[PDB]
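Asker: For reference, the structure I am asking about is given below.
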Amino acid sequence: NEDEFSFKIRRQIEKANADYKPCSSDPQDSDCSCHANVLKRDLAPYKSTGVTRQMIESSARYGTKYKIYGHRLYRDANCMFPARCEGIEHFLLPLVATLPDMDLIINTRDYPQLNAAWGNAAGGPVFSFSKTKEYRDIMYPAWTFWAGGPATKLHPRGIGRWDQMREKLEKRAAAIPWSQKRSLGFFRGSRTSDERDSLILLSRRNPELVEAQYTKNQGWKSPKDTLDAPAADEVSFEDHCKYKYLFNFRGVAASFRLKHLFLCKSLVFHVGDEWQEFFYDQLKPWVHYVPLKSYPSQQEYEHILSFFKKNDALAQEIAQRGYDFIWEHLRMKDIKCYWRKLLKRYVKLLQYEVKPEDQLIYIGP
Ligand SMILES: O=c1ccn([C@@H]2O[C@H](COP(=O)(O)OP(=O)(O)O)[C@@H](O)[C@H]2O)c(=O)[nH]1
């Protein structure tokens, strides 16, 4: 019983860290290649045929049309989520000076647009922040890296400033050494996916093992949105760092929580393997984090937390590498250059001449 489990996890770890190769030959990643595999596989379905003017106008129904013309940025007057457009635009604007013309259909909704099961209508290309193997959407660094992530009490203008968040969590990480972190699984968040229930129910059944509560979101409808319990408070990102075992679940799509959880130097438990942001591909299970299949049971949880509470040296090794990765390969520099290479390889696919369009508004610079 306990030993069978004990080994299985150990083989999986031994196997994983034996198999691991760094995302780049040197830590500085001068050529911006760490996540180059993702943009590669993402554009691929267009390599043979290219992007037609037709495909573009068709795909325009799937998001916010950006257009770079003669090194000037143009965008649909109406952006669905104004603050999200501002997050992306912080990134597009400095590149526009050195980019050729292109048309972009950028989806600022949480959920991807181009279902591969449908055909022809959903060929693309459309840019989204999060997808699964189901979707043809091209992945980009989300708006929240600069501004427009979830608005909360602690982040009234919506969570952002990754440059600032990094310095902040880094301090808090150094201040709270591993041994001083509480040996409890931690979570605080809203019921954006029922994959989160089992941890919350377990917490109510065993608070000494799991401290996990549902918060309230702006889409709250009834008591069901917190499994009939009183809405807990938002707890800050720095305050996560006092617990050893931090859980990350998908929401509508992938959650912004993940990247922040690593910089606590706590052990990140990532549930589900479906939903991605661009950098995830290089986040390797058992190396950087503990993997958990979607819809985990209360018993899965006890066994896995019990295992790591009983293998403290091993836990710490993982927390450390997980921290180092986000630290070394998710700097603002990594974000801007992914943006850069992505658009550069994308423009090459276009089989048509980008013409200006009057209904579009001038964005900058
Ligand atoms: O107590 C909390 C609850 C949420 N968040 C952050 O606010 C965002 C929204 O999280 P929520 O669970 O509400 O939705 P998600 O985006 O995770 O599906 C995420 O980036 C969380 O990391 C936080 O820092 N503290």
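Per Swiss-Prot, chain A residues shown: 42-406, in order.
This entry, so its header tells us, was determined using X-ray crystallography, 3.2 Å.
Note that Cβ sites are derived from N, Cα and C of the backbone, with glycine treated the same way.
The annotation active site, proton donor/acceptor is assigned in Swiss-Prot to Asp151 on the grounds of experimental evidence. Annotation comment: Swiss-Prot describes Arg229, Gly230, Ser231, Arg232, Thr233, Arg237, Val276, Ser277, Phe278, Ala294, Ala295, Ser296, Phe297, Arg298 as UDP-alpha-D-glucose binding site, evidence class experimental evidence. Among the mutagenesis results in Swiss-Prot, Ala124 to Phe has the note: Slightly decreased enzyme activity. The residue drawn here is the original one. Recorded in Swiss-Prot as a mutagenesis result, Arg125 to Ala carries the remark: Loss of enzyme activity. Among the mutagenesis experiments that Swiss-Prot reports, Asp151 to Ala is described with the note: Loss of enzyme activity. Here the residue is the original one, but Swiss-Prot notes a mutagenesis experiment at this spot, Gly189 to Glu: In rumi-79; complete loss of enzyme activity. According to Swiss-Prot, the mutagenesis experiment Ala192 to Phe carries the following note: Decreased enzyme activity. Annotation of the published mutagenesis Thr233 to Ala in Swiss-Prot: Nearly complete loss of enzyme activity; the original residue is retained in the structure shown. According to Swiss-Prot, the mutagenesis experiment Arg245 to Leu carries the annotation: Nearly complete loss of enzyme activity. Quoting Swiss-Prot on the mutagenesis of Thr267 to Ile: Nearly complete loss of enzyme activity.
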Asker: If you measure C-alpha to C-alpha, which of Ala124, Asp151, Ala192 (mutagenesis positions) come within 10 angstroms of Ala295 (UDP-alpha-D-glucose binding site)?
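Answerer: Among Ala124, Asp151, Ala192, the ones whose Cα sits within 10 Å of that of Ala295 (UDP-alpha-D-glucose binding site) are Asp151.
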Asker: Cα distance, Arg125 (mutagenesis position) to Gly189 (mutagenesis position), nearest Å?
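Answerer: Each residue's Cα considered, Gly189 (mutagenesis position) and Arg125 (mutagenesis position) end up 5 Å apart.
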Asker: Identify which of the following recorded positions, namely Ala124, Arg125, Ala192, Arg245, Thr267, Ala295, place a Cβ less than 6 Å away from any atom of ligand 1, and list them by sequence position.
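Answerer: Not one meets the Cβ criterion.
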Asker: What three-state secondary structure does DSSP assign to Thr267 (mutagenesis position)?
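Answerer: Its secondary structure by DSSP: helix.
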Asker: Let me spell it out: for each of the recorded positions (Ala124, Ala192, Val276, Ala295), count the other Cβ atoms within 10 Å of that residue's Cβ, using every protein chain shown. Which one has the most?
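Answerer: Max Cβ neighbours within 10 Å, all protein chains included: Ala295.
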Asker: Spatially, which candidate from the recorded positions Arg125, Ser231, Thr233, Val276 is nearest to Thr267 (mutagenesis position), comparing Cα atoms?
Answerer: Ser231
Asker: Under 8 Å between C-beta atoms and at least six apart in sequence, can you list the same-chain neighbours of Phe297 (UDP-alpha-D-glucose binding site), or say none if there are none?
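Answerer: Set apart from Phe297 (UDP-alpha-D-glucose binding site) by at least 6 residues yet with Cβ under 8 Å, we have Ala183, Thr185, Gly190, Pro191, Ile200.
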Asker: Taking each of the recorded positions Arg125, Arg229, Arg245 in turn and counting other Cβ atoms within 10 Å of its Cβ, which one has the fewest?
Answerer: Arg245
Asker: Would you mind checking how many other C-beta atoms are within 10 angstroms of the C-beta on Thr233 (mutagenesis position)?
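Answerer: Counting Cβ neighbours of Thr233 (mutagenesis position) within 10 Å gives 19.
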